[PDB]
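Right, one structure below, let's go through it.
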Amino acid sequence: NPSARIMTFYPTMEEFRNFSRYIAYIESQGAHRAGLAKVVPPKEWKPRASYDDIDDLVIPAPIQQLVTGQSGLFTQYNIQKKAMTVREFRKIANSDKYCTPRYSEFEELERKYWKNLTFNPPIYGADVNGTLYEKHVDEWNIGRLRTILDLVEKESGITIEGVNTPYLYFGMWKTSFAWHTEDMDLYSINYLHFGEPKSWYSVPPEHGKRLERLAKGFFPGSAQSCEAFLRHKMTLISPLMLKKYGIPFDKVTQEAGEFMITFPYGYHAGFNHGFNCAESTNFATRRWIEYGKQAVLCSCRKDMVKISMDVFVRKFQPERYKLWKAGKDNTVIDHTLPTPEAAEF
Ligand SMILES: O=C(O)c1ccnc(-c2cc(NC(=O)c3ccc(O)cc3)ccc2O)c1
Ligand SMILES: [Mn+2]
Ligand SMILES: [Zn+2]
């Protein structure tokens, strides 16, 4: 994939069953070079009978997103509100003061997003522990994907919420997620159970460093106070600003019933079009490991997702364990190489 563009995939039912092999397949197709890929499951597939039980479900920690800034550069502050249900949230989301506006093309909605970002602060029901998969769904079950990230709980019992456990995200119009790569520069998977679309922007892993250089110029106090201030997931940067400073990016809209897959060191951001609900978790492959080892983490606060790479290096790269543990493994990552599990392809 020489243009590092966002690809879309339509696996048949036979290809869909083994998750790790399909991930490996799309990397042999170079999907990973965009940092983001969309996957459309066969029409024969569905993760849950109906979404009707849900109105009684609780959102423990609703977050009100207040946004300050101007001229393409914004900082998002997350004011926590008090708990509420899906029935309550849908009421406020479809309300006349928070609902989606009418529009022609997508480009129109996008303009309205970047123009009104900082007015009428919406509520985002984020980080809600839980799944909406029925127990019998055994293909692409975000709850139990069986990838090597499962080695983290198997050898230490540590469950990191949202990372090796699923998260549910209830959004309304204009709720967004700031520019970030995943914790420990992992993969993520995101399924949009129902409702209005979710739009995404993405920067190819091979240019992520350019985005960081730009971000440290725009936010010098923040750069100075943390080795990786973007992991705070508070920074929004408009596509025009990226364009103006010559950072390659791509955009995609995810509609209900479709998957997004993000790749290691793939910076991404986006917003919800209206009331919807999405499930998300991280995962890993053998290719992730070197990213794992070199990832720069937040340096200024505690309770930051940090994962011990020792177990991974001992098991999958034993020849370099001693060099690494002694700090002499000066390996250099090539963002275009696909994961070794694609030797089948
Ligand atoms: O909103 C989404 O659906 C979305 C899409 C893609 N990624 C995420 C995603 C979100 C987060 N967290 C955040 O964006 C976040 C922002 C402010 C906080 O105080 C705490 C957390 C951490 C990793 C992620 O992968 C969120
Ligand atoms: Mn993310
Ligand atoms: Zn920090």
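In order, the residues displayed for chain A correspond to 9-353 in Swiss-Prot numbering, which applies throughout.
Method reported for this entry: X-ray crystallography, 2.3 Å.
The backbone N, Cα and C atoms fix where each Cβ goes, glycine too.
Here is what Swiss-Prot says about this protein:
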- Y132, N198, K206, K241: 2-oxoglutarate binding site (BINDING)
- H188, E190, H276: Fe cation binding site (BINDING)
- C234, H240, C306, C308: Zn(2+) binding site (BINDING)
- 142-308: domain 'JmjC' (DOMAIN)
- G133 to A: Abolishes histone demethylase activity; when associated with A-138 (MUTAGEN)
- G138 to A: Abolishes histone demethylase activity; when associated with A-138 (MUTAGEN)
- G165 to A: Abolishes histone demethylase activity; when associated with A-165 (MUTAGEN)
- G170 to A: Abolishes histone demethylase activity; when associated with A-165 (MUTAGEN)
- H188 to A: Abolishes histone demethylase activity without affecting ability to bind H4K20me2 (MUTAGEN)
For the mutagenesis positions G133, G138, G165, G170, the one whose C-beta sees the most other C-beta atoms within 10 angstroms: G133
Beyond the site residues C234, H240, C306, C308: chain residues whose C-beta lies within 8 Å of the centroid, for Zn(2+): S233, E235, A236, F237, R239, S307, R309, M312
Candidate nearest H240 (Zn(2+) binding site) in space, where candidates are the recorded positions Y132, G133, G165, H188, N198 and distance is Cα-Cα: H188
Neighbour count (Cβ, 10 Å) for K206 (2-oxoglutarate binding site): 27
Residues among the recorded positions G133, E190, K206, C234 that border ligand 2 - Cβ under 6 angstroms, in sequence order: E190
Listed recorded positions adjacent to ligand 1, that is, members of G165, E190, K241, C306, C308 whose C-beta is under 6 A away: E190, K241
Between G165 (mutagenesis position) and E190 (Fe cation binding site), the C-alpha gap once rounded to whole angstrom: 21
